[PDB]
Amino acid sequence: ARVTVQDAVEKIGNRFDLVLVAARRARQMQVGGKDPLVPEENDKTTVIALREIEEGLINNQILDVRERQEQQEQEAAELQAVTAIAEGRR
Amino acid sequence: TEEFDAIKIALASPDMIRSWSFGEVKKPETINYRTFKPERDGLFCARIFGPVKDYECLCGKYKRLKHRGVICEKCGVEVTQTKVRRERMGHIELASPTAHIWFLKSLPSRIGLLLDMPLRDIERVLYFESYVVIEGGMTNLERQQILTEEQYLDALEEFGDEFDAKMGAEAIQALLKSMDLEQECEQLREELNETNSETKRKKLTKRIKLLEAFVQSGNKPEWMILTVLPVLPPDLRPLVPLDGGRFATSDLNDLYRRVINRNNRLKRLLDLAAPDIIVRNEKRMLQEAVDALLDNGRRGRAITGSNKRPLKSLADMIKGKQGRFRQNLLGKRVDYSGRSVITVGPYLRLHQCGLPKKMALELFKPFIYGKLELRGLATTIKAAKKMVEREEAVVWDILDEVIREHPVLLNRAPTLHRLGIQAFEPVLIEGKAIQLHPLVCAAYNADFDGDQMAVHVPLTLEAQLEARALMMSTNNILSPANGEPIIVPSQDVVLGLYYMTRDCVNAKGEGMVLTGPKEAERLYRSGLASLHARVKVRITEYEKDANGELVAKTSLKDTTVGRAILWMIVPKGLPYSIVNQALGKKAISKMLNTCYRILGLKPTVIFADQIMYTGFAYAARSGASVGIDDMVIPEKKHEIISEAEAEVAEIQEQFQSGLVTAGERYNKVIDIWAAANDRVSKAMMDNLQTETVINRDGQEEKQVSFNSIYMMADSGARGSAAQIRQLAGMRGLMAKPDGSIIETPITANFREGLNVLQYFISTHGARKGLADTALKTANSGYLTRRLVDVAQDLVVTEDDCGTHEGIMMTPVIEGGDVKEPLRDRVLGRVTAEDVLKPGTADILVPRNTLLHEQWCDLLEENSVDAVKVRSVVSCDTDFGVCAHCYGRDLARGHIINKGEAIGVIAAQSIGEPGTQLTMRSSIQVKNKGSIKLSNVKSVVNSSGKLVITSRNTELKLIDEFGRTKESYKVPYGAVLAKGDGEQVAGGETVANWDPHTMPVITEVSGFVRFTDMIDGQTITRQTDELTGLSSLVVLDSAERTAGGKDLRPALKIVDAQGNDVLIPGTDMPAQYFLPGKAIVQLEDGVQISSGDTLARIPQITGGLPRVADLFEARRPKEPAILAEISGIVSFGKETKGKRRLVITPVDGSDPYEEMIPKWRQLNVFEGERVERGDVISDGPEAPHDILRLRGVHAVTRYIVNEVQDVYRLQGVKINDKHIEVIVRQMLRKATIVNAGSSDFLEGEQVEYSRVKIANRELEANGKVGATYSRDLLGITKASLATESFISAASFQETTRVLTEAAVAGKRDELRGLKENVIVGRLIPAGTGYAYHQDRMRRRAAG
Amino acid sequence: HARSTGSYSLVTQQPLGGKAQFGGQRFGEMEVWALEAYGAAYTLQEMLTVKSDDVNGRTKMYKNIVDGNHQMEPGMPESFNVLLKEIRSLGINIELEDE
RNA sequence: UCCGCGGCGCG
DNA sequence: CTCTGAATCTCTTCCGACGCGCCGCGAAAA
Ligand SMILES: [Mg+2]
Ligand SMILES: [Zn+2]
Ligand SMILES: [Zn+2]
């Protein structure tokens, strides 16, 4: 349960960037089928998206670095697949 | 997707408007009735506006999607979606070119200003009552004169085809085709340089700005006349089907059919080459028909239908509350909404609201479908609809699942303030009424009188996050109007708390000592000790250390067992001393605020919930109730009334004996009745407040009475002193609707029986109050709407602006008391400078620091008097304000965050109290202190007293700490009994004056010799009737003779031998003019002393209209005249009906002259020197005068002072910032005196931001900047002056805004919030702001 | 009364008003300013674009909700297009810029 | 059936 | 004694919360 979010606001500072970053995290949670970084206790995606902010393990910076490592790892996997295909063709 | 940058508006050229059309329409028919199909060439033609059904040809030849984009060969109708019926517009060609109504008639007539013609002759021309002439050859008569018929004839016989004259409609465009605007603009420019008249320059300036706008914008003026008229697509004007195949006609269709009829008739009439009379009448009829089509009703009687209704035009569909803008664009009706009546839910928590099960099902049906598909129970949406209709038991479980954390927005109509919409996390209840948490009922301004409210549900994850973060009732517990908490317990809870904490001197189980509150609970719940018993108990309390650690302490202290019970629910950080009192609403408010300021938000929320529960519980157990025996009537009442009866009887007899007048008797009767009322009220309160009780020893004691009504009123739970006074004592001396007191008192109380005449008198005030309350809402709403629409643009963008100008602040003192302390007025502001310790140069508070509570405590300790703080009125940020100038954010305690729309918040915070408003000789020092005199030039008379020789002199009372507490105005020539800096006590007189006489004074001693003393030309000899004393009466300028009109009677100070006496410090001899109608008792050549006098000169608004006028900057009906330039005052040559006031500057070269109506009593003497902006006469001062004389800071101090005064009289608290921000938006525009190196023109009005940044870049280039003045535009005018034309069009005055924007080709950058909300993209504020900061970064990069 | 999804007015594609015709509530300008003050711009945009006017957007949104995805799909309100056409009928050129 | 206008009350 | 400018008077325009609920009823057009 979450009765108020003021602690998370303190963690992020401005409420608006808080809500934006939490929205991005929850959106990648719902459609990406990602993993919740905190035990969910059968809570909805939105509130656990706030809770991970409450822990402080995630913010805009960590969100950005995670998304960037994911995308360049996908790029590297694609490059490895292309290299394997070329080796098979050669 | 389209991501269009901006919106451009321009005139519709005939060629391009032809391109817009998919074709023309020939017949005035709509559909067939045999088959409901459009006619071959009607207003619904399938060839023209598209198919009647999606992807189906008109003749049915092709009926498959593969035929997309195919125009049927058999019938010629394109096969596509029916959506194009909304897109494709028709057009009509007119047999005669016809002008637009707007540009013709909207004042000022744009075509009229384009030409030099007056509007009247051109309009009578365009309706074909006169010709217009294009010159060729050498007649006496030139071009562009108006020529009637027989003059046209005699000119035709005299001159033939040498010259051209024409009837209106085509002649207007023909002439419009016959000018070059460049030669026109240059010739008018050189005329402007040539001319001297101000009105002439006004006319030519407006003309030149208009035509240069045409030139720059590239639109051709000849386009103003229409040769082609576009027809709106049929889908926007549907022909509504009715029962039996009948139809209801949309209004546009009738007007369009009329125009088609007239046009076709004119075409066939011209084809037959009929004489000119027929064609001219037909074409003028077509002109009026198209006039009605465009803007029906603007000119003449609007065309009407069989229903005698005035038919709607295109123009009427945009303008007005019912128009497209207000009705549709803003306030679109929404899906997923419900509405229901409210019900108190006591068992709820603070943030969860009870929702009817059926409403929850309907609102969340999309989610029920989604989860049912998720669990696979429903294979198809049809199945989902079945089971959701079949209310299978699984559906309810799913419903509980989906709403587990999904908040809903909840609104009560009408929203008055931002606390009017709150989000709750719902729970399901049976029934058909929304359960609401009791606390927020105060915030919603609900009263549970069958009032309805609505519910919406957010859909996106984003919106849910905004709801849970922003709108959740757990947050925003502090109102934005003022920091006071909004969730305040009241009524039953207050009653329960007060009854719980109250003590009784004798009670069961008193005296026993008890270990702790747990055992107190045990004792009372066992019924072994009453709630009011006073006992000694052990308690423990905790406090934050320097590190915030809760250090503990404990001890034994006296406590009522009820208060001991209360101590359970207190949070761990509260000190005990707060609870130790007779709790009331004010105390409880201080309590909750205390725990909010000390502990975190969660402790306060939990504490509020628990106090709610406990208050209700112990109020329930109280059983406090009102009985008929409670309103005890004092026995003294009969006696007091008897005494008053005698007093009035004897007074009436004294009036009948002729000893006193009717008005005097009226006044003293009112006085004695008021005294009687005071006596009886005091006696009744005394009897009620105290009760006789028995102690442990049986001895008589006294205690605060437990009478039900007394405790109800004392606690503040829905009551006050006035009502209890009316319950059992006198009802008072209220007035008639005219305001006159009826002079016959309302005797009995409500427990007694009010007699028929008594009650019928009592009803007048009730009816007046009810009517006023009912009628005020309209004006309050309107004022709010205007304020919001003025302030909608502002949003905090920059963190700081590098500026150091600011606003001086000092506590407001009126009538000898401080109306608002400096603590309040400066709390939450940002320091404008380095605050200095009093008497020292040491820095007390550094610059640019927030004034939170500790800093204000430090300032109070140092007893600082005045301080300078930054204000939004001084902000330098362009197109916005910085955070620091707006200072602290009220609702969150910390500094404001970027992206908060302060303007709308402030507008609503002004508006909300708007409901509460109501629209229908000597000076005593009150306290011990030191006398201070300011703005004074004073002398000491021969009597040893003090006389003032200056205006606007002010008398202050200042403490030893240097803080003023009393302030009064000093009348000119008054007698002052104390020196400067002298100490005085309260209730002490210090100065005296005659209120109804304007005296004169003489600082020097000497023989007064009278000059210009002539009977009938300057003065007259008179003898006082009552005393026989000789006197001279100065005659008026017209009372005297014509020859003596300009003669100036005056006193001259000389020595005993007549040698001139000079003014001290100057070489000028002392001469005092004699004003008209003045009287003097002394005679010529009489010695007087220093500081000596000889002269005999003779001496409301409702609240809501007052604030409306102040914000609108109404010119008062009686304005005070203020001096323009500092110099010696004089009267010029006498004028007719007015006096010629002249100022000769002390060092300026140009004297100044003003006409002032003769009836005005000028405050300043003629023989006086004034400073810039001196007050010449009494009366309210128009704010524009303040702005142009005393600068912006004076205006922004004045407006806030007055508005805060009105609200303070009403008692509603509101922070000065909200007034300041509005005023800042009021000063938008500015005019230019000298353009310097800018491209602007002198006398033009532009944006203050635009001229400021122009000066900035000009001096950055080293070039000459613009010299400007700032003009005070009223809220309506300032709203119409916004750069974005869309916002102005949405506001009001739509026709003029649209016309001006179209004529000028303005480009709207959709900057403001209202325009963006119109467009539908995210507004640039709050959560959206970051997105726009993500956009403007990259669009500039792209 | 509770509306959710239902009939739409033909002229402006907005939902009907009135319980008798199963119409939704009205989110008047007062509520617009109420949201404006709090911020919550996303909620306001959702209100205006999907739940009220944009037919394409509200259809896509309905499909998304049925699918469990809760992503916004903004779009130009049809009422604004109506206004554009109406002004274009007046004999005034109004158009979008930087298209 | 979905359109428009007038009157009445509620908050 | 006449002409022009400045100022007032006269006319015209705009506009007074909002949310519902209820009720009834369209046509010389077909
Ligand atoms: Mg009410
Ligand atoms: Zn066909
Ligand atoms: Zn600033």
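In order, the residues displayed for chain B correspond to 14-933, 948-1126, 1134-1376 in Swiss-Prot numbering, which applies throughout.
When the header is checked for method, it gives electron microscopy, 4.0 Å.
Placed from the backbone N, Cα and C atoms, the Cβ positions cover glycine too.
According to Swiss-Prot, the protein has these features:
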BINDING   B:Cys70, B:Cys72, B:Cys85, B:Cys88  Zn(2+) 1 binding site
BINDING   B:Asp460, B:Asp462, B:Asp464  Mg(2+) binding site
BINDING   B:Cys814, B:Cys888, B:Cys895, B:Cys898  Zn(2+) 2 binding site
MUTAGEN   B:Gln504 to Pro  Resistant to antibiotics salinamide A and B
MUTAGEN   B:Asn690 to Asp  Resistant to antibiotics salinamide A and B
MUTAGEN   B:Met697 to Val  Resistant to antibiotics salinamide A and B
Report the binding-site residues (B:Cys72, B:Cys88, B:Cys895) that meet this criterion: Cβ distance to the nearest atom of ligand 1 under 6 Å. Use sequence order and write none if nothing qualifies.
none
Quick one: give me the count of other CB atoms within 10 A of the CB of B:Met697 (mutagenesis position).
23
Which recorded positions from the set B:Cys70, B:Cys85, B:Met697, B:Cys814 have a C-beta atom lying less than 6 Å away from ligand 3?
B:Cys814
List the recorded positions B:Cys72, B:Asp460, B:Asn690 whose Cβ sits under 6 Å from any atom of ligand 2, in sequence order.
B:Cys72
Tell me the coarse DSSP state (helix, strand, coil) of B:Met697 (mutagenesis position).
helix
Express the distance between the Cα positions of B:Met697 (mutagenesis position) and B:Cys895 (Zn(2+) 2 binding site) as a whole number of Å.
58
Taking only the Cα atoms, work out how far B:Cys85 (Zn(2+) 1 binding site) lies from B:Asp464 (Mg(2+) binding site), in Å, as a whole number.
59
Can you tell me the CA-to-CA distance separating B:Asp464 (Mg(2+) binding site) and B:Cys70 (Zn(2+) 1 binding site), as a whole number of Å?
54
Distance between B:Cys898 (Zn(2+) 2 binding site) and B:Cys88 (Zn(2+) 1 binding site) at the Cα atoms, whole Å?
70
Cβ distance under 8 Å to B:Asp460 (Mg(2+) binding site), same chain, sequence separation 6 or more: which residues?
B:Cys454
Specify the nearest of the binding-site residues B:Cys70, B:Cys72, B:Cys88, B:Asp462, B:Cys814 to B:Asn690 (mutagenesis position), where nearness means the distance between Cα atoms.
B:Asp462
Sorry to bug you, but what's the C-alpha spacing from B:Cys814 (Zn(2+) 2 binding site) to B:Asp462 (Mg(2+) binding site), rounded to the closest Å?
50
Which residues, in sequence order, are found in the same chain with Cβ within 8 Å of the centroid defined by the Cβ atoms of B:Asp460, B:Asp462, B:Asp464 at the Mg(2+) site, excluding those residues themselves?
B:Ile355, B:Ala459, B:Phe461, B:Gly463
Chain-internal residues near B:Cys70 (Zn(2+) 1 binding site), provided their CB is under 8 angstroms and they sit 6+ positions away
B:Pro64, B:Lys76, B:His80, B:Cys85, B:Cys88, B:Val90, B:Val92
What same-chain residues, at least 6 away in sequence, bring their CB to under 8 Å of the CB of B:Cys888 (Zn(2+) 2 binding site)?
B:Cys814, B:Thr816, B:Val894, B:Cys895, B:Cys898, B:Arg1258
